[PDB]
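For reference, the structure discussed in these notes is given below.
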Amino acid sequence: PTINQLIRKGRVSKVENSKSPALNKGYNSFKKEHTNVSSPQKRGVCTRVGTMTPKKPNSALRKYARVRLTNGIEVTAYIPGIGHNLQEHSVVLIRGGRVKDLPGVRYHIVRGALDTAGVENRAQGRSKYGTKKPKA
Amino acid sequence: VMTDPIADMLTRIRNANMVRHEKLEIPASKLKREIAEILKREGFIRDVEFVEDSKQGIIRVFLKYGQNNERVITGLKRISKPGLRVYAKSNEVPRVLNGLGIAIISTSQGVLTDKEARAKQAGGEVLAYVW
RNA sequence: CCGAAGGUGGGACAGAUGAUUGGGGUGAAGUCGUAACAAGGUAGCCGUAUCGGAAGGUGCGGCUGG
RNA sequence: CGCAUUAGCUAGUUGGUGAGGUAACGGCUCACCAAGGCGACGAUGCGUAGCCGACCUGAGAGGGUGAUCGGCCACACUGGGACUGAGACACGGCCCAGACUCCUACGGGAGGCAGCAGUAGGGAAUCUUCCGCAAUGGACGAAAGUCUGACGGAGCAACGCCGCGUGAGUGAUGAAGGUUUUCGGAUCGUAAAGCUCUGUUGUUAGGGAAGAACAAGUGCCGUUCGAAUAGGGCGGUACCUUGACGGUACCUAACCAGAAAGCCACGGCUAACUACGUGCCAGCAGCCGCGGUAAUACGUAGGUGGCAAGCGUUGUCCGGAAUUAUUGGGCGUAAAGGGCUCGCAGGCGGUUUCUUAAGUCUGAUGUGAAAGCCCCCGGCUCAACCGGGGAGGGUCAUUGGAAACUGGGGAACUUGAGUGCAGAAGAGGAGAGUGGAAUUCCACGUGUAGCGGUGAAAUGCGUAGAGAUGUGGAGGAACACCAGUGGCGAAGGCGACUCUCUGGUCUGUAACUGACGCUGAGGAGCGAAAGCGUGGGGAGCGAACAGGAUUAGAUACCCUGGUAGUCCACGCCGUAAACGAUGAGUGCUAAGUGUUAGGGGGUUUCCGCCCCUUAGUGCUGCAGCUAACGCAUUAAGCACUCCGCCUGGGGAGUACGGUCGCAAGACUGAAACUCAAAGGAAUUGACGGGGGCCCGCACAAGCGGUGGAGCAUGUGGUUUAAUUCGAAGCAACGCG
RNA sequence: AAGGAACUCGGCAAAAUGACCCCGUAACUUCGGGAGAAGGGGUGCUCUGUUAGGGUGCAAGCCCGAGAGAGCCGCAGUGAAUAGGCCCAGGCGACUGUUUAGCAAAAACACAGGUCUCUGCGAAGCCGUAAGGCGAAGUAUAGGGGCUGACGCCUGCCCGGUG
């Protein structure tokens, strides 16, 4: 536009929304309020561990665990590797990772975490999926 | 209206380039006379002539197409528009197409060119790029 | 005298939660039509009113993006 | 610095006089008066936040951060208060009130780690309940000394940066073995082993710094005091002392390749590929998307690649992103020109000249601390780091020069703007009056059997006499022909005629003014149609509604009827595909050609031809623009000014709030969530219940059949021990 | 006393508020109201004062008496008397009115409003056998009769039967 119009209305910068907002908050217990902590990972207790499916052409059954966190929010996370330890009421550490296939799921359960055991029979991609360098 | 006549003479020269006209009548204020005198002495123009009259006067410009069809003036630009004025310090005077073009810059001692204002070490309005 | 706190009171803002509800989105080859895209089988759309299970129809005015 | 979906906020607030109070000026506190003060340049309110030097990113402009280090601030369990003291309204002081912990003999007491360690909790998550005052500070002392969780160090953590490593030279039996193989081999590959050899590091054992200068104590010498060589101060030497770290860094000798490499990826982006297992499962994924029996994309092995005591993932910043565009984007059709005007504030301002110096440039002075980035050298074995020296960074203050430009002030000019005069044209508007067709209805004559309507009919109307036809009357609404990419208006829009009042435009100037101009958020107005209120009006039409048709249905199209409405007066709504899907102004930038209202010229008094010029209105077109279609002097070109608006699609012009409205609604206007597209223009096709042309036993024109019966034959089902398998609309079924 | 609606058909009755001045005040709203909303504060006497300020007067002197300071008494200062109780929601009726004198005061009538219909003026309708009147010394914006009831948004379908 014109310079006077740029002076009296300005350029309004585009909104930024975080891709993973349930990590982007926190909680203190006695103040009863909902702080902005911007944290990388959150442990929470499993409320429901099932499995369910994606939507369209891609058709293979996913893994799907639902976790309530330490800030108080229940989000459906994902359990990546092949064959998982988890039950209901399981302690789970959650990183931010979008699962495109299953809708509504935008976090990963960190494998190798507090209670989520490292995966079975894996030698390639060791650090992901949690497993120790086995033996040779 | 007309809102600044310097930009209008620069576009009148630019449109006369793109049409490849040979003459221009411009209503000739005094800063226009100094602009066309600078562009005369820097060889962008063949010659410039003044018509002092009653209404406002006329300055006639004779655009230089030196060889086969070669616009010696390729493009003009106005830097300080009336609504964003531009002023350069002497250690910020712009050299354009690095040396091969020029900038009409009216400093405190006369409406100067680029090199003239750089060697006189004063700054002012920065009012045309001439390529 | 001032005076923190406390007390009473009437308002203001903000978050939860609430039988029930209204529109929205997404989903396994579900039901009813076929409104639009072709002259889409009544040219379509815009505004507005009205009616109708529903897309929609109809009136009036406007538009070609016939 | 974020919100206007926070617009009104103040009353000791805003001033005065006087007093008190203060280290001090002051509504800082009080009396008495005055009605002030802040305000779209954003008051107030709400939300968020210690500020900065600096730090990260970036080409930079910027954007984000405010850890360490350093400056200022505020706080000390929460709120209030004072005391003392030079300085506090005081982290380790006091008094009070509240919560909490503790003790109590129940009367009353004590406490405040947001000091260094540490504990518990919250958390994805961050350390030792260490040594020393040796060094640098502090406090006190005349000093020795004491105190010092500041500070020096030490410990834990790859938490970061940096530096050295896990060997090196030679080595073809390309050993064994792995993986692959068209089984010829290729590869792991000189990489192992062979030979030779180093010791940084590993370890053992010796030697052992700088960090120390001092303070104080002596002796001198010079000197000031002194009643004096006492004695003390001050300065220079000249000695004797002092280490937590710590026998630490460091140096030197001995020994053995011995102790020392992993992580991620290999489809593309993106460097790096094969094999086996799986079979849309298990799973991968940042995206495109992999995987449904030949998976370089999944899992494993080999290999390769990247880095390397790191590597990968995550979370946030910044870049990429010209994706908020000042640098550096846009709005005809992709998102985007307000429906249009009148205009306040704001922004922008034609010409000549004098002057001013606010902006601008330049000089000097101060300053923008130290550390940091940067430059130049130096020291740590190099590096990180340290150190020295400089630079840089201000719209900064004072001061001095310039006068081109912006601005200020004065004087001049006429082009822009406007007034004057002269014509011209127009459905420009508002009020009243009048007309002629036609439509309906009414009365009467003619007269007889239909009319109406449809793709076909039927409902309706009609023998109680219709439709047709002739005459008369009532009443309403629109104004054939003119009529035209013609005119006027800002837009909506405006077509009979006539008058009344009234707005604008265009043309010719020269008489005047002399920059009076442009644009314009907010405001004020106009604003099609439908709708609303009140009162009239009702001829045609016609939502709604009813009947008849059609149809599978037909709340539709069709037909027959017909309410509101259309009409008028005033008031409200305030919306349109309100369109040129194109803001207003101005200037410049080839032509050809119609046309509307003017002007002037070259012969003619004319008719009229030609030339010339305006302003409006069409088409084709050069340069130029554009993604293309196309625009092109009526721009979508080249520019300048100003305004409005856009930043993926949906949700959604939704919800909430506010304003306006009788209402319907209008305006303002998100968010959770969701997708990797939505979109424009063009191309090739295919299709059309689109147009054109054509052809074929395709249709028609005929002739004979099939479908019915009997049987032959083949096929579906069904019966089966098996009724073998294959074909399955044309293009399977007397087929293989 | 203590409790306080546990009484009860139901806070019936009783208690409570109850004056003047100042402060302050919501939802909703037809913009008027709600509203005296609510919820608070002060009310004596004395001296500063025959005052600040007014009325009359030519002045004297008479009335009216805000505000402040100082102080004094009481348990208590409109010290007696008699002068709103208030708030939240719902049904009906808009409301002010009227009504069964003597059981029912209402949600019933009435109402402004709306609508339908009649009626050309010797109107229509009404009273009376009739004269004579009312309507009305009125004339469709008038006058009777039926219905519905302010206001806001609306008021759908059926003309077969009875009118």
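What you see of chain A is 2-137, where the numbers are those given in Swiss-Prot.
So how was this one determined? The header says electron microscopy, 3.1 Å.
Backbone N, Cα and C define each Cβ position, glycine as well.
Natural variation at this site is recorded by Swiss-Prot as A:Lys56 to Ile, annotated: In RPSL4; STRA1, confers streptomycin resistance and hyperaccurate translation, has no effect on natural antibiotic production. Quoted from Swiss-Prot, the note attached to the mutagenesis of A:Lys56 to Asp states: Confers streptomycin resistance and very poor growth in rich medium. Annotation of the natural variant A:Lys56 to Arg in Swiss-Prot: In RPSL1; KO-267, confers streptomycin resistance but not hyperaccurate translation, increases natural antibiotic production 10-fold; the original residue is retained in the structure shown.
Around A:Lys56 (variant position), the same-chain residues at least 6 positions away in sequence with a Cβ under 8 Å from its Cβ are A:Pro104. A coil conformation is recorded for A:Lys56 (variant position) in the three-state DSSP classification, outside any helix or strand.
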